[PDB]
Amino acid sequence: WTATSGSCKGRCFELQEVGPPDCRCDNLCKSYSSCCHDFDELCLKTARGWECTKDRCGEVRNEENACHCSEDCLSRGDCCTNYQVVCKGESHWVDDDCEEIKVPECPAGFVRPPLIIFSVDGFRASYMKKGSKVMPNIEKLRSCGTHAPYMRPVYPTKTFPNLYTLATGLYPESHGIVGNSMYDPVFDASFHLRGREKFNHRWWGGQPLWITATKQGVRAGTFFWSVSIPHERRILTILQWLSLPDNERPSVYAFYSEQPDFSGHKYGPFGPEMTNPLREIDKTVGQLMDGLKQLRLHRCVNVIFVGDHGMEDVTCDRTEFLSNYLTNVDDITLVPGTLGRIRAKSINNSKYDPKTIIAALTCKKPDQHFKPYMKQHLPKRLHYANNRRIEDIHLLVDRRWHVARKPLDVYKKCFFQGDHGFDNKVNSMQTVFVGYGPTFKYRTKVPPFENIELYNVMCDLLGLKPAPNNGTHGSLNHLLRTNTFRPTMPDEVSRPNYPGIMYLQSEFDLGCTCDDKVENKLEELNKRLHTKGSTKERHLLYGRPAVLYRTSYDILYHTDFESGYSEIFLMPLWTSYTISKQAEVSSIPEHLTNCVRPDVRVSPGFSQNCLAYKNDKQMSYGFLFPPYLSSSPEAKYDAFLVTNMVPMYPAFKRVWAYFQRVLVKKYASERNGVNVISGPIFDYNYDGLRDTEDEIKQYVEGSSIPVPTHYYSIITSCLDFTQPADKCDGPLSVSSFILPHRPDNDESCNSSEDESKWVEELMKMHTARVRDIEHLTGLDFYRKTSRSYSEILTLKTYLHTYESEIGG
Ligand SMILES: *[C@@H]1O[C@H](CO)[C@@H](O[C@@H]2O[C@H](CO)[C@@H](O[C@@H]3O[C@H](CO[C@H]4O[C@H](CO)[C@@H](O)[C@H](O[C@H]5O[C@H](CO)[C@@H](O)[C@H](O)[C@@H]5O[C@H]5O[C@H](CO)[C@@H](O)[C@H](O)[C@@H]5O)[C@@H]4O)[C@@H](O)[C@H](O[C@H]4O[C@H](CO)[C@@H](O)[C@H](O)[C@@H]4O[C@H]4O[C@H](CO)[C@@H](O)[C@H](O)[C@@H]4O)[C@@H]3O)[C@H](O)[C@H]2NC(C)=O)[C@H](O)[C@H]1NC(C)=O
Ligand SMILES: Cc1nnc(-c2cccc(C3=Nc4ccc(-c5ccccc5F)cc4NC(=O)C3)c2)o1
Ligand SMILES: [Ca+2]
Ligand SMILES: [Cl-]
Ligand code: NA
Ligand code: NA
Ligand SMILES: [Zn+2]
């Protein structure tokens, strides 16, 4: 119940929300159907429109008007935004040449530059260039301030997951808004765009920017706006708040536009109807900047122009129907569209089996436009699994397509020409970032980055301590003139042992064999040096990775590679090696095909054994340092050490073998040498974080050899590829991957063909940031480079996306 009988007199767009049943006057009262009876009359005035005209200049104040052009309007803070232009001979902000803002120029009583976030729904990154001719204000922000060619959203590329990621710095799996539609089985409640369940605080996790601010004594405008409040009135309201007394005035504000998403859905991303909505958005930006100039704030406020996600061409006719795949379509519930999420329709159905559903959806039609996954098998870069609201079965839908349960869902539930929600590396889903103001840099372009990084920066801009989040604080310091955040490298927690030769061959009973009894004070002194680390500077280019948890491990040196060997997991945490542009690939000699050699630096009790692999009929093994890239026949024997062996399903060995034999050399050729760090990952609870030993769900049968869920590689080279990887003076270039260690290649529909037709495609789908690998392993990479730490944090958040150019 609401008692709408109260009044909004002097309360229009009040900042504190009053408790029911008292009637509300804040910018969300409409959405809750709780506004006081006079809200429209008093707070949503429209009389005479939004612009001053010559004949209103000096007019006598009439409080009925939407905005004012009377002499007293500046001190009241409620002039139309073009007042000084029309009535006082001033220029529009967009018509002034841009002048660097070297320091904040703020009026007396301003304790810090305010922050204004101007957020636009469905603003595809390519609009900045393709629409630049009709968006002069936005183009001025862009060219004069700091901009990215694009900003990466989170998956799914839907509105509320991305807006709330922007507000919290968290992946959707962590903040809880994992889609625009959701079912939470613990609450037994559904979240919908339409209705009142979505207002319940329980859905919304983490700590959003407006709460972080308020707890630290920084006041915030209310970020949300009821759809019916026109944009002009949103802007006037913000400008009025900025004229409040110092002690009452917020320091952070948000404007939100439903455009261009609204029209994009109807007309497609570049439908000719899309020009007008872009013009109108620009006009709104102009109104803000003009109003700021009027208040003498245009060289004081930091403005962020940011989108949530892009927009792709999608039509009714590009829909896949689960009824064409499944026999039992009515036993399932499907969350449909640009992603699919499937669960059982009834928890009382004992014949529901996810394995049979997945199989019926796997590679069934030649040009099938979606692919099914158990969520723990989704690309780890999506970070989309660790939440009870994310159904076990997920469908990744190809760009330009939909999935639905049955055809009647699509006509009796054509219309639409655009949609979004696809994989967040897709070019059409990318969105925008521009920062302008004293704290941002001047005429600076920065590389694309992920929207999860922005919360930290918005906190830096306001002097706030960020709540714990998924950004890497410092990775965006290069966007800022001042207020950078200067982190220290984390402390190493475990120091390595450096074992020498401590065991005789006969102490081992691993059931291994090797034909290596073939064999000089020359290269015997020399191989002793190699085992003591004499070539380590070549193969460990950026320092040893630091182990950031308590464990027991050994550094092992070799001619061609160096490793950190875990006595707990019985395998390397990491193996590091450098392959020059000139390196030659060789074979595994016939007599060494099944060679595995005891490592006399490591006890039998801390070694794998070959008998376990013989007896486990499902499991084989591979090597981290590839025998194919040995520097010489004699060095190749090091590659067959038991301490370089890792457990691999035969199906996976196909992928790994092709990576090691073909691709590494290819990358060394293309990049002028590469440094490779490879290793296992264990994430059985799919939380994105290194498993402890007691979370491991599978071992090589009969043994304590844990089975990885994933294998990673970090491949580093010189950004200036005229320098070799091992003699690089400047910035680095990286690409990484986290490959699922699966017992089949069902993920790859063409896997019966030659690896040259499918393996690389798989690896591109599983591209990763170095930072993702850090979470998954508890390792810290790049500790000893000649680069600044912030630059290195940027490198660690890099994602190599293998998408074509944005714009063609
Ligand atoms: C991205 O960044 C985020 C944030 O930094 C990272 O997430 C953090 O990860 C930590 C490790 O997973 C985790 O720490 C745990 O906190 C538990 C208390 O959490 C509550 O309080 C906090 C603080 O305000 C709050 O933020 C939490 O919010 C979660 O849950 C609410 C609902 O209750 C949601 O609204 C919200 O969206 C959020 O959900 C998300 O996180 C939870 C996990 O907390 C997931 O389950 C959801 O799916 C969703 O992803 C909570 O309200 C604390 O209790 C934990 O302590 C246990 O584990 C420690 C380990 O040290 C152990 O020593 C203890 O004994 C204890 O175990 C006991 O409980 C077990 C389970 O019942 C039981 O098995 C044992 O036997 C014991 O009884 C733990 O310290 C932290 O909460 C989250 N924070 C957030 C905001 O998500 C995330 O890792 C980053 N991602 C990547 C890839 O890096
Ligand atoms: C509680 C609650 N339950 N439902 C609603 C509700 C109802 C109607 C609209 C909205 C909207 N919310 C957001 C969310 C995030 C940001 C944002 C943008 C950039 C950077 C940081 C940010 F936080 C701006 C927003 N403003 C809007 O107007 C859209 C929300 O609120
Ligand atoms: Ca884990
Ligand atoms: Cl109302
Ligand atoms: Na085997
Ligand atoms: Na296959
Ligand atoms: Zn939309």
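Note that the numbers count up from 1, one per residue, in the order the chain is shown.
The way this entry was determined, per its header, is X-ray crystallography, 1.9 Å.
In case you wondered, yes, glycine gets a Cβ from its N, Cα and C as well.
Residues or ranges marked as domain 'SMB 1' by Swiss-Prot on the basis of sequence analysis: 4-47. Here Swiss-Prot notes a mutagenesis experiment, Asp121 to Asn (Swiss-Prot position 171), with the remark: Abolishes lysophospholipase D activity. While the structure shown retains the original residue, Swiss-Prot records the mutagenesis experiment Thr159 to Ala (Swiss-Prot position 209) with this note: Abolishes lysophospholipase D activity. Swiss-Prot gives this note for the published mutagenesis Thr159 to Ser (Swiss-Prot position 209): 15% of wild-type lysophospholipase D activity. The 1-tetradecanoyl-sn-glycerol 3-phosphate binding site annotation in Swiss-Prot covers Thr159, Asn180, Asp261, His420, and the record cites similarity to another entry as its basis. Under mutagenesis, Swiss-Prot gives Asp261 to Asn (Swiss-Prot position 311) with this note: Abolishes lysophospholipase D activity. Among the features that Swiss-Prot reports, Zn(2+) 2 binding site is placed at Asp261, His265, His420. Quoted from Swiss-Prot for the published mutagenesis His265 to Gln (Swiss-Prot position 315): 20% of wild-type lysophospholipase D activity. Listed in Swiss-Prot is the mutagenesis experiment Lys380 to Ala (Swiss-Prot position 430), annotated as follows: Impaired secretion. No effect on lysophospholipase activity. As annotated by Swiss-Prot, Ca(2+) binding site applies to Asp683, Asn685, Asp687, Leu689, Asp691, with the evidence given as experimental evidence.
The Cβ of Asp687 (Ca(2+) binding site) lies under 8 Å from the Cβ of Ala385, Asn386, each of which sits 6+ residues away along the same chain. Filtering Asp261, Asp683, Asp691 by Cβ distance to ligand 7 (under 6 A) retains the following recorded positions: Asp261. Secondary structure counts, DSSP: the domain 'SMB 1' (4-47) has 5 helix, 4 strand, 35 coil.
Taking the mean position of the Cβ atoms of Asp683, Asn685, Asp687, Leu689, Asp691 as the Ca(2+) site, the remaining residues of that chain whose Cβ falls within 8 Å of it are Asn386, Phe682, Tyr684, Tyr686, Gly688, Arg690, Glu695, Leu776.
In this structure the alpha carbons, written CA, of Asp121 (mutagenesis position) and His420 (1-tetradecanoyl-sn-glycerol 3-phosphate binding site) are 11 Å apart. Just so you know, the Cβ of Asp261 (mutagenesis position) picks up 23 other Cβ atoms within 10 Å once every protein chain is counted. For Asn685 (Ca(2+) binding site), other Cβ atoms within 10 Å of its Cβ number 15. Taking Cα separation as the measure, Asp691 (Ca(2+) binding site) is nearest to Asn180 of the recorded positions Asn180, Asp261, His265, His420. In the three-state DSSP classification, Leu689 (Ca(2+) binding site) falls within coil.
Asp683 (Ca(2+) binding site) sits 38 Å from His265 (mutagenesis position), taking the CA atoms of both as reference points. Note: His420 (1-tetradecanoyl-sn-glycerol 3-phosphate binding site) has non-local neighbours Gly122, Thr157, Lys158, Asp261, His309, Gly310, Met311, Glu312, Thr338, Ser428, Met429, i.e. same-chain residues 6+ apart with C-beta under 8 A of its own C-beta.
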